[PDB]
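Step one of this worksheet: look at the structure below.
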Amino acid sequence: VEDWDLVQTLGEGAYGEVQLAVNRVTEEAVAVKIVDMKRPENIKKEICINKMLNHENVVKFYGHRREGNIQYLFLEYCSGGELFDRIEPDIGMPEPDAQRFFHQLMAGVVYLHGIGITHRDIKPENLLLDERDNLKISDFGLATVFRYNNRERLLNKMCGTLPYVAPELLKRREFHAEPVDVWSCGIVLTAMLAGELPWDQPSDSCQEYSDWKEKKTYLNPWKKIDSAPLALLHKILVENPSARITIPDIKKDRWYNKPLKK
Ligand SMILES: CCCn1nc(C2=C(N)NON2)nc1C1=C(N)NON1
């Protein structure tokens, strides 16, 4: 119903819904996120961050119109759905698939970090798959600038999703953006490799979290994992963000570089 027709709802959420839209003439498909500014400050921030983005592992932004209160963000259609739907509960997925998705995730994250954007809500629901199963980072609704004119700014707002959030964001008034995305990348890796999340939140008041810091890897996310990716997970899920491995160093890790897939 906007030069394009809207054909199936594709997802419905808080702000609004995402529809699949076609040209009835050219036949080109795209997704359109539909936010009712009544149901404005922050959709403005989202489209603004979107206009900066151009990368093969980031959902393409095509444009925006206003049409009443109704913003329509026109976005790359990802016909493979969500990474979340390739993770079999209690099982995960074959290790070579997990590794390729992890490579593509790191490529997307290094890119955002390079232009000073942090996504702040990396999780499998926000990692979409295209026609050839290429992973694309999706939904910049919580995204923000953490570097500008080459100067870093610390974050203070708590956001994201509790099982994915780094412990510093619950403990510190201000914290660096990049290690928080790294950590959330490690929780996604765990989910791909075990088919379960290790804890509700990285709090000292969380038993499963305490067990991990005590290195009880004979318990039940970790026991399904396998020594090579587990060793990478030991470097990512480090409580102190200044000792946590960085992306250039993840690129040097042994499992990250292990040949697995045809
Ligand atoms: C299950 C919802 C699917 N979804 N969600 C989004 C999206 C949201 N929810 N916020 O920004 N972008 N975008 C999509 C989507 C795209 N971008 N292509 O197919 N589906």
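In order, the residues displayed for chain A correspond to 6-44, 49-271 in Swiss-Prot numbering, which applies throughout.
In case you wondered, yes, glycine gets a Cβ from its N, Cα and C as well.
Marked as ATP binding site by Swiss-Prot on the basis of sequence analysis: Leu15, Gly16, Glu17, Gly18, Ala19, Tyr20, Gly21, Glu22, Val23, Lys38. Around the Cβ of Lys38 (mutagenesis position), 25 further Cβ atoms fall within 10 Å across all displayed protein chains.
For the mutagenesis experiment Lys38 to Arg, the note given by Swiss-Prot reads: Abolishes kinase activity. DSSP classifies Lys38 (mutagenesis position) as strand under the three-state reduction.
Under DSSP, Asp130 (mutagenesis position) is assigned to coil, being neither helix nor strand in the three-state scheme. There are 21 other CB atoms within 10 A of the CB of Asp130 (mutagenesis position), with all protein chains counted. Here Swiss-Prot describes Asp130 to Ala as a published mutagenesis experiment; the accompanying note says: Abolishes kinase activity.
The annotation active site, proton acceptor is assigned in Swiss-Prot to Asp130.
Quoted from Swiss-Prot, the note on the mutagenesis of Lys132 to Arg is: Strong reduction of chromatin-associated CHK1 ubiquitination.
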Legend entry - Protein Cβ atoms within 10 Å of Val23 (ATP binding site), excluding its own: 20
Legend entry - Candidate nearest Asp130 (mutagenesis position) in space, where candidates are the binding-site residues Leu15, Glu17, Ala19, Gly21 and distance is Cα-Cα: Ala19
Legend entry - Close in space, distant in sequence - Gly21 (ATP binding site), Cβ under 8 Å, 6 or more apart: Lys38, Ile39, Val40, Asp41, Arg44
Legend entry - Cβ neighbours of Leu15 (ATP binding site) where a neighbour is any other Cβ within 10 Å: 18
Inset, instruction - Can you grab the distance between C-alpha atoms at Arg44 and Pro49 for me, in Å and as a whole number, given the 4 missing residues? - result: 10
Legend entry - Shell list (ATP; ref centroid = CB of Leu15, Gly16, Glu17, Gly18, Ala19, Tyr20, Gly21, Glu22, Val23, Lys38; cutoff 8 A): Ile39, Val40
